[PDB]
Amino acid sequence: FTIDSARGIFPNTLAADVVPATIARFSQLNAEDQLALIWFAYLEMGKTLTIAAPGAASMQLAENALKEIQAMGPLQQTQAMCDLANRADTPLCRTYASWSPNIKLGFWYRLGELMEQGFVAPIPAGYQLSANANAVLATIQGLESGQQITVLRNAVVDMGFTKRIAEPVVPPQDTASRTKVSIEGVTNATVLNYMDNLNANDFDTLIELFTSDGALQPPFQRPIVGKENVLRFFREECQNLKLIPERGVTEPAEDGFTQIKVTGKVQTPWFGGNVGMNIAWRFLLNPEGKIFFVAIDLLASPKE
Amino acid sequence: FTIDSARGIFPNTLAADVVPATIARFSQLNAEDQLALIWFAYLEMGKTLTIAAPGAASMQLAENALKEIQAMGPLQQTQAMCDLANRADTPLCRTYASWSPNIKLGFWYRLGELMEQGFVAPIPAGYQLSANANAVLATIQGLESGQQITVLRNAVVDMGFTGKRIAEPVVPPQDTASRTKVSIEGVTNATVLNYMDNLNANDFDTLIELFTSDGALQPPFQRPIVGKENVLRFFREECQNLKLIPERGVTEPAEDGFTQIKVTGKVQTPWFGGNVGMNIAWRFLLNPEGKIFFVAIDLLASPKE
Amino acid sequence: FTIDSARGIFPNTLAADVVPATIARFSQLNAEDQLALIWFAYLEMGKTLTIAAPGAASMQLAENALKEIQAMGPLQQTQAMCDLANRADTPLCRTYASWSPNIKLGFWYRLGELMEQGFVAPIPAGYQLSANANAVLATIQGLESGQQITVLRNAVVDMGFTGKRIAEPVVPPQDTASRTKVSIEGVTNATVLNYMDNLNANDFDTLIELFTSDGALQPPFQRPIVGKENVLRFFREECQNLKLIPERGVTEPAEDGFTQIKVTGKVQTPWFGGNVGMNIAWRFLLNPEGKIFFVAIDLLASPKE
Amino acid sequence: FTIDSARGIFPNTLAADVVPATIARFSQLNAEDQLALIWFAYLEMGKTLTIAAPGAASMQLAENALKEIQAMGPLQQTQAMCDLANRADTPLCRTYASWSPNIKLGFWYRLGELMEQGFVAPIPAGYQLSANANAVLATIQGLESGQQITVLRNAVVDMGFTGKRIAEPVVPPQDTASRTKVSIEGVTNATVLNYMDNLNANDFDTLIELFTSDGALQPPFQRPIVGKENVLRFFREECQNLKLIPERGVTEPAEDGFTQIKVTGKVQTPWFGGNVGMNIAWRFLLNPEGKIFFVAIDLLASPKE
Amino acid sequence: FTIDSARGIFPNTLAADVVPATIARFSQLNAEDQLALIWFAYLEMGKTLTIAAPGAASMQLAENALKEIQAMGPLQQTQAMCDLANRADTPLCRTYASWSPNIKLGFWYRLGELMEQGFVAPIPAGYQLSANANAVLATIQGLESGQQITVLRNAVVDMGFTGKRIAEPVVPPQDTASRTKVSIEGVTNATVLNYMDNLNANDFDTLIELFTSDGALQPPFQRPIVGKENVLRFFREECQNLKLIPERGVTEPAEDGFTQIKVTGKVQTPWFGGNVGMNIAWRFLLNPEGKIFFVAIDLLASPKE
Amino acid sequence: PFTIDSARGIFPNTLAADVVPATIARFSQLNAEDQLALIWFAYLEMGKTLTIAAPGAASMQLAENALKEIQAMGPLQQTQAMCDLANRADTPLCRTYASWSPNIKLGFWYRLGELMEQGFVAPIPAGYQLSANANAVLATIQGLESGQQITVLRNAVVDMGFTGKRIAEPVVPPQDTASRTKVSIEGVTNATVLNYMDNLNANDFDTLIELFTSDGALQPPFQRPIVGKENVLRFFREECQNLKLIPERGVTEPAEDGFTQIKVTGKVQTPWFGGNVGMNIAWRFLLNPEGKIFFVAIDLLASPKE
Ligand SMILES: CC1=C(/C=C/C(C)=C/C=C/C(C)=C/C=C/C=C(C)/C=C/C=C(C)/C=C/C2=C(C)C(=O)CCC2(C)C)C(C)(C)C[C@H](O)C1
Ligand SMILES: CC1=C(/C=C/C(C)=C/C=C/C(C)=C/C=C/C=C(C)/C=C/C=C(C)/C=C/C2=C(C)C(=O)CCC2(C)C)C(C)(C)C[C@H](O)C1
Ligand SMILES: CC1=C(/C=C/C(C)=C/C=C/C(C)=C/C=C/C=C(C)/C=C/C=C(C)/C=C/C2=C(C)C(=O)CCC2(C)C)C(C)(C)C[C@H](O)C1
Ligand SMILES: CC1=C(/C=C/C(C)=C/C=C/C(C)=C/C=C/C=C(C)/C=C/C=C(C)/C=C/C2=C(C)C(=O)CCC2(C)C)C(C)(C)C[C@H](O)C1
Ligand SMILES: CC1=C(/C=C/C(C)=C/C=C/C(C)=C/C=C/C=C(C)/C=C/C=C(C)/C=C/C2=C(C)C(=O)CCC2(C)C)C(C)(C)C[C@H](O)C1
């Protein structure tokens, strides 16, 4: 049994690979078209969904970068934003690249407000997207909201130029206030402990469920391998999620292993209750019940 | 009054029609998926519920069939099990079809031990169910244990093709002085009470006399079994060593001086004993002399029923 | 390769097995609840979808049965419809059972008109369904129209007992110069394209030559139909005037130099024409010379498949 | 003017971004599904299109790597090929990663021959792709052949593990007297015509002189390659034996006395010769002396671009 | 913002300007060649697409003109049709010029039937088109059908010379309960959806209220029609019994808090029904209160747009 | 008998360059700013190999007030003024533009082009990109022979403005008799045809018009026939000065009613480009029994092989 081989459990699960396909089409585009396109998507999405403000901590970490850009003349400001999209090698891009995903998003959240207010150079008035860019935005607006926000997030995290800065780790939720999840057909203690500890931000307890060499595969990314690496991923990116699993199925695997698939919804704190993402979890447990591998899949539709 | 019309007494009774619904989904599947799915369901269920071993008599009746399969090579052992699931017409299927449900079940119990042990071709390692099959197993594992075992039982009895009728020996009735008696809140009707008590006693010759000559018994999700001869045969082949635990009932008049009675409670099958209580309703239509014209037995949709 | 093993090609295809599961729930119900339920579904569906009238030939084949029922009193008329739903053994059921599906459907279409007009005993006024029957109708009305009409068709086809075999006359094939041809993204395979084109042309004699002698066709939720004669009989009795509108497909090698091809698209039945598009997958297993060893036709679970 | 800003000249040009989108869907897949999928695409494409054999030089550079895999047992051979697809870090993957695209492609061409013959572990018999994998192949088979081969090329080139750069020997330029010359409707620009003519002649040393020191070339779906040294290296490692067939173009002024030129036509890769015509656009940005500051090459979305 | 500046929203949209280009080529031809060319295209197109007969009203408004031509000798009949094509100034041309397009088209439809029957002077026997005319017809026959019928429509509408204004009677709006509603991927905008639904319903009075007072509608290849009065007149004279089938769209902000929306899909004219689907783009420029300041309708160059 | 419109069909095998009106129709669909950008682009690219002849003093003076009013406006309004001409909007500038002869309109735009180059009139925004349709239209124009290129640009320019007050340059006095060269045409000794060529090459319009029947017509390339001596003479005087007609070969055939039809092919040079653009032309004459021109069509030919 290998991690890479474990990637193939439950092969009928239809993942929303329109998300990675759409990101790839986006990445082909001219940098100004990327910027205009996100700007457009945001303004038109923002009419029905309201994004949550970035936390105080994240705002503080982005503040110097946000001030340096605002101080520059209007062309330099547009050049700085193109450099991020083109993944150019500048000091700003290196700083952007060391940020955690929440800070990159908080940074762009704030540039968007300043562009609305007119204090940072906005997208030229009446600008028109290229043929390819219009098709890419057309595709995004046809996606359900959960897939829409995942496309926008991933385009934003990909900017910059490849020390690592993240927000402070929130202390785990006090035990007496923890609700527990219930899953039709799934009484497996490891899976239930997986949801409950993640909903409580109790990463130290969560990581103990994994084998030493175990792996976690977030949506559309390569598996993250080893307790050290998976715990880091928890701490930098998985605070304040809300996991709402609904049903599951349990099957034996090779070597006395067990494979469990659960489907349900997740809410990210950036949108709270206004975007429910349809998610599947695919677990491969070893004979003592440790997680050897868990994949998280953004589902292609609710009919899955 | 007709048997088919009598099927409609107490129409608010909510039967667990999810059981026959799942069986219909199961039957669509590819034969190897059926076998894999039951094998999977068995292994995952078997961690918390322990199935009773088949009786010596039943084991004996299944032995010639079990040895021919074990003797064949692994390619043809799995072909033989697919022929059963596909309900193909082979000599093994013809003989399998003549068996009573308990013998069909014992046959498969024994293949399960040999597959675990590695002496009969097992489900290929790391086999993955098709989309429809995974959903079907997801549904099964979401059921109450009582509904799970009924889905599996009916899926198993359903295998084979389409003659001789082979069943275990009929056990002698329980001695009279050793019989306990049921008590039912709201129900003193002697016929209903004699029906429960004699079935808990395996006294099928006394039970059958409660029925009118043309009367019918409708087991869960099946067509009515009509006539004393057919209903007795069903008693003798499938209703031994049940435990009927009725709890409450209600009594109402029907047309023509008939009386209809509904009783709800639990039943224990000897395959699982006290570890699976099925929630059951019995629906009686009694004629004016108290004879059973019709009795339906329902697997209930939930404990709230 | 066996036909039964070929049933498992493209196991990811999610068929709409809610259709057979809903049929199984329907079949548990009291006969009068079946009749009421269909009657209700018909009235509510008929507000937005209009059923095509049965053909002259079919109307004539059912006419004798239709006049005998109308001549009976209102009690016996309702008895006659219950016998059909209960699958009772009567002359009417024996005659109904020998009819082709289109003739059964036309038979009921005409009973529905007479019930509207008040000339055949209707569903009692203000009749209320049983708990299980309400749940079944709720489920049906929640399905896409393609699945709704399939449930109703199969519930209707399953009535009667269990005799010749009566079907309408075979319509002659479409004139060659008038035939359009389908186009399928990713599929230039001559056998697949000739399969679609000849069925849209009702050219069954050409269609059947595409099959291996022992080949099989598996209609939605049915067992495979095996052998050229059996598959040809099926074409001639049930597959006239369909409209096949395939859209895209994928082509893969199979064992032993065989080829498996999956096609997805829509089909239109003449009973509803363009008002109901069913989402269909075809699964072909072609042998090395390109003949159809097996073709399964799947009603898809949703438009996302 | 920046190279990155120059990427946006002629924004109406619709590139075939289904190619990078399809590659991204491919990259999500399980390693065995990627391999099975390409193997499937190959067998089905190879019935109508024949790929050219790898050159002697390339075959020799791949020689020891192919023997090591062939010497291993069947499980380890399949592990070795998974390691390449999973982009695992093994010495073989490091070796594969140092090869030029033509050598990587020759490596896989030869594994395909051995798998057909049965001398390298093949895709398991009757293997079935996963849901996502079936959809990805369906998409590939619906593309124009020019897009198919580009998807396949790019998926294989991306295997391995992200040093020393091994490539085939550089073929000396075509003798001057046998060189044909292109003609382009509406385009007399000397630089553009010299770009086509010298690339068709494999005269990379002359070609590179058309570029400014800081100029860039952007191959289909890649980031620009910047600087004469980098662009020359790309010519020498990947652009031998192409056939460029430009047809029409348009010339417009740009900022600062620059000139922007778009040309459309076809290209043939030596792997397929005249059997795959790719529809290509070239987008030139020339400085005032006629040097190429930027040239993008686009795979067009269809023949009407 | 001006109407003329708004004409440039979504400049990447490639309209089928081969249509106005071939009409311009047609307009150069000798009058008899125009008539022969249409006569030829009509006969050759009419083998696979059949035109809808003009309505009772339309036939009635053109009747007096059609009866005068039939009364003249064959020489003068041909002179009269030449006068129409040459845009000569005669009383017949003045009356033809006052007709709405549907009346002009119905007029020629009927001349086409009389010419076949031999009652109106036809295209001379064995006539051969001029060099330019043959090229023009070749171009037309190479166009997709949506573009063919548009070329023919516009050639016909352009004949005559050069108050009053005659059109058919206005069809009353479709009653509210029978109206279907369109759905557009990515477009929930109330104004865009109200635009489609009211036009598919012929509810021009509700439709026109969607426009700003100074707003404009630009039909395919025409100058924008400006002001509610002019746009309403256009709706009433030319846009009855269309069928709008929008499929997908994209929404972007414009200057001044405006919004621009592009939608692509198909339309059906009642002249050809479902046998010709034209590929259409709609381009909306909406002001902050959601009103249509500008809407352009484009015939698309191909299905790839 | 014979009508002007029927006479349009003589020598129907003549293949005219109908790509020219086809491209003009494609041009006219475009956004107004695209039309202006496109011509500007075509102009700069053509201007590397062909140089336009300067407008005459008279024409410049007639366009002078119009050009001064535009230069005085701000850059936003200058561009508005030019869009109004392309959009054929109704402004005083458009009404004045429309009353001008073709040569004055062309001189108007020649001069705006110089001021745009210099930066004194609002130029095409830097790095502007044409729309998809406009790019295809420019590609087509650059694929045409130069004779067809300049005809497309001429006609797009003449079409601008807004639908009598008719302004033209002064009429040049006819060439002195002793200085007139005469043409020679292989296969054509017809006195009317030869006098037609010789008098047009001499700007002797009063003599030319006497060659026509009273009801005769002249049909310039891609336009409707101009009918009647007064109308045809007006056309000569406003648009046909300083041409050079170089006929080469012809063919002579009888027509109905004792008429004669003659087709001549050759080249013509306009004074805007002189000898740097030869247009390939056919003339199609329908002559009555006394030798008068009932109808003469002038065709821009599709290629040199026609
Ligand atoms: C970039 C840009 C602009 C700014 C755009 C902005 C502000 C975009 C912001 C978008 C955001 C906030 C999107 C948020 C997305 C969040 C997502 C998709 C979170 C998903 C998390 C998932 C699904 C979690 C799954 C997990 C589960 C359930 C587990 O069990 C294990 C952990 C794991 C994380 C995998 C503007 C300024 C608008 C224009 C400018 O030109 C360019
Ligand atoms: C029964 C009843 C009543 C009457 C009900 C009526 C009139 C119901 C009528 C329903 C009908 C007309 C349903 C029509 C269904 C037709 C279907 C679903 C046809 C599907 C055909 C398919 C999917 C074709 C597939 C094929 C393809 C594409 C192939 O490639 C091979 C052939 C094959 C057939 C498999 C009333 C009178 C209303 C009340 C009464 O109490 C009881
Ligand atoms: C990977 C694998 C398998 C093997 C697969 C094989 C052998 C696939 C081979 C595919 C190949 C040979 C594809 C080749 C494609 C070549 C293309 C797309 C070349 C295009 C080049 C272009 C467009 C050139 C453009 C250029 C122009 C015109 C310029 O002006 C500048 C240079 C530039 C290169 C950009 C098998 C063994 C079958 C199964 C196994 O499980 C996995
Ligand atoms: C002329 C002639 C002959 C007769 C020719 C005939 C009868 C030809 C008839 C052709 C017809 C019926 C063509 C009809 C064309 C219809 C079209 C192209 C309608 C298209 C309308 C569209 C695209 C609607 C678009 C709209 C939408 C979608 C909106 O949202 C707003 C309104 C608007 C109308 C713009 C014959 C007799 C054959 C020979 C003789 O010598 C000469
Ligand atoms: C419009 C504009 C711009 C300016 C463009 C300019 C200056 C264009 C100028 C083009 C010119 C000078 C074109 C000239 C064309 C001349 C032609 C094609 C004349 C042909 C005459 C012929 C063929 C004569 C034929 C005749 C003969 C032979 C006869 O026998 C009888 C008389 C007749 C006239 C018919 C700029 C400023 C560049 C950009 C701005 O955005 C927009």
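Following Swiss-Prot, chain F residues are numbered 2-164, 169-311, in order.
Just so you know, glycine gets a Cβ as well, placed from its N, Cα and C.
One mutagenesis experiment catalogued in Swiss-Prot, F:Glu34 to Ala, is accompanied by this note: Alters carotenoid specificity, <40% quenching, decreases stability of OCP-R, accelerates OCP-R to OCP-O reversion. In sequence order, F:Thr80, F:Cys84, F:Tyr129 make up the list of same-chain residues 6 or more apart from F:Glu34 (mutagenesis position) whose Cβ falls under 8 Å from its Cβ.
The Cβ of F:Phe42 (echinenone binding site) has F:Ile125, F:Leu131, F:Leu139 as same-chain neighbours under 8 Å, each 6 or more residues away in sequence. Under the three-state DSSP scheme, F:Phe42 (echinenone binding site) falls in the helix class. Taken from Swiss-Prot, the feature echinenone binding site covers F:34-44, F:80-83, F:107-117, F:125-129, F:151-161, F:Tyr201, F:245-250, F:273-284, F:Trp288.
In Swiss-Prot, the entry for mutagenesis F:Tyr44 to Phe states: Acts like wild-type. The structure shown retains the original residue. A simple way to gauge crowding: the CB of F:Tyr44 (mutagenesis position) has 17 other CB atoms within 10 angstroms, across all the protein chains here.
As a published mutagenesis entry, F:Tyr44 to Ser appears in Swiss-Prot alongside the note: Cannot convert to red form (OCP-R), no NPQ. Does not bind to phycobilisomes.
Around F:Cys84 (mutagenesis position), a 10 Å sphere centred on its CB holds 18 further CB atoms from the protein chains shown. Annotation of the mutagenesis experiment F:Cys84 to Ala in Swiss-Prot: <40% quenching, decreases stability of OCP-R, accelerates OCP-R to OCP-O reversion.
Other C-beta atoms found within 10 angstroms of the C-beta of F:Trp110 (mutagenesis position) number 19, with every protein chain shown included. According to DSSP, F:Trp110 (mutagenesis position) sits within a helical segment. Listed in Swiss-Prot as a mutagenesis experiment, F:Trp110 to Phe is described as follows: Acts like wild-type.
Swiss-Prot gives this note for the published mutagenesis F:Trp110 to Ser: Incomplete conversion to red form (OCP-R), no NPQ.
Other Cβ atoms within 10 Å of the Cβ of F:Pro126 (mutagenesis position) number 10 in total over all chains. Here the residue is the original one, but Swiss-Prot notes a mutagenesis experiment at this spot, F:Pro126 to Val: <40% quenching, decreases stability of OCP-R, accelerates OCP-R to OCP-O reversion.
The Cβ neighbour count for F:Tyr129 (mutagenesis position), using a 10 Å radius and every protein chain shown, is 17. Swiss-Prot documents F:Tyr129 to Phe as a published mutagenesis change and attaches the note <40% quenching, decreases stability of OCP-R, accelerates OCP-R to OCP-O reversion.
The DSSP secondary structure for F:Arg155 (mutagenesis position) is helix. One mutagenesis experiment catalogued in Swiss-Prot, F:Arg155 to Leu, is accompanied by this note: Able to convert to red form (OCP-R), no NPQ.
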I'd like the Cβ neighbour count for F:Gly108 (echinenone binding site), meaning other Cβ atoms within 10 Å of its Cβ, all protein chains included.
25
Rounded distance in angstrom between the Cα atoms of F:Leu116 (echinenone binding site) and F:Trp110 (mutagenesis position):
10
In the deposited model, 4 residues lying between F:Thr164 and F:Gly169 are absent; what is the Cα-Cα distance separating these two residues, in Å, to the nearest whole number?
11
Just jot down the residues in the same chain as F:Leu250 (echinenone binding site), at least 6 apart in sequence, with C-beta under 8 A of its C-beta; none if empty.
F:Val188, F:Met202, F:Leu205, F:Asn206, F:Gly271, F:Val273, F:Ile286
For the recorded positions F:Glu34, F:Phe42, F:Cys84, F:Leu116, F:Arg155, F:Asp160, which sit with their CB under 6 angstroms from an atom of ligand 2?
none
Rounded Cα-Cα span from F:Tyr44 (mutagenesis position) to F:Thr152 (echinenone binding site), Å:
13
Give the sequence-ordered list of residues that share a chain with F:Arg155 (mutagenesis position), lie 6 or more positions from it, and have CB atoms under 8 Å from its CB.
F:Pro103, F:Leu107
Where F:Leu250 (echinenone binding site) sits in the secondary structure, as DSSP reduces it to three classes:
strand
Express the distance between the Cα positions of F:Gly108 (echinenone binding site) and F:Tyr44 (mutagenesis position) as a whole number of Å.
14
Are any of the recorded positions F:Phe42, F:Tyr44, F:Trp110, F:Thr152 near ligand 5, with a Cβ under 6 Å from it, and if so which?
F:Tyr44, F:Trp110, F:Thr152
Look at each of the binding-site residues, F:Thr152, F:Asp160, and point out the one with the fewest other Cβ atoms around it within 10 Å.
F:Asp160
Using other CB atoms within 10 angstroms as the count, which residue among the binding-site residues F:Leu116, F:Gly280 scores least?
F:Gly280
Compare the Cα of F:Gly280 (echinenone binding site) against each of the mutagenesis positions F:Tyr44, F:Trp110, F:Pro126 and report the nearest.
F:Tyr44
Looking at the recorded positions F:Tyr44, F:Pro126, F:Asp160, whose Cα is closest in space to that of F:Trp110 (mutagenesis position)?
F:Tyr44
